[PDB]
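Encoded as structure tokens, the structure appears first; notes follow it.
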Protein chains: 2
Amino acid sequence: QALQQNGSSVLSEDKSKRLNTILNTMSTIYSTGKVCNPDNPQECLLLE
Amino acid sequence: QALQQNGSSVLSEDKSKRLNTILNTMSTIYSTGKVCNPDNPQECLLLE
Ligand SMILES: *[C@@H]1O[C@H](CO)[C@@H](O[C@@H]2O[C@H](CO)[C@@H](O)[C@H](O)[C@H]2NC(C)=O)[C@H](O)[C@H]1NC(C)=O
Ligand SMILES: *[C@@H]1O[C@H](CO)[C@@H](O[C@@H]2O[C@H](CO)[C@@H](O)[C@H](O)[C@H]2NC(C)=O)[C@H](O)[C@H]1NC(C)=O
């Protein structure tokens, strides 16, 4: 039963690639998001 | 008369400082400003 699980393989190929690109997009948005000042918008800050 | 010109020194000290900081601000805004796509705002392009 530790080797039986199919995981996400039961999904169709199109839906599987859609889920993969959604996960990648969410991770990238979190990793490279920027905010900056209302008065000096030339320099922005990351999160970390 | 090539050495006699008073230049910008006739201005008051506060006004001279104001003009200098205005010029520096304008140059920096031109140099470091950037724009980016409406759909993927994570990466933004400079001018040059
Ligand atoms: C994991 O994947 C297997 C095969 O990929 C799946 O088995 C299917 O099971 C149904 C119902 O018994 C059969 O009618 C199909 O013919 C099987 N294969 C197909 C074509 O999907 C099953 O979904 C999963 N097995 C477990 C234990 O979770
Ligand atoms: C710039 O040089 C001029 C030329 O002398 C200086 O002008 C003086 O003030 C008035 C306006 O020209 C004149 O009537 C005086 O004869 C000038 N005497 C001086 C030396 O003040 C002016 O002072 C100089 N500007 C600065 C910032 O020193």
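The residue numbers of chain B are those assigned by Swiss-Prot, with the residues present covering 98-145 sequentially.
Method reported for this entry: electron microscopy, 3.2 Å.
Using N, Cα and C of the backbone, Cβ positions are placed for all residues, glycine too.
Secondary structure at B:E110 (mutagenesis position), taken from DSSP and collapsed to helix, strand or coil, is helix. What Swiss-Prot notes for the published mutagenesis of B:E110 to P is this: No effect on interaction with SARS-CoV spike glycoprotein.
Cβ neighbours within 10 Å of B:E110 (mutagenesis position), excluding its own Cβ and spanning all shown chains: 7.
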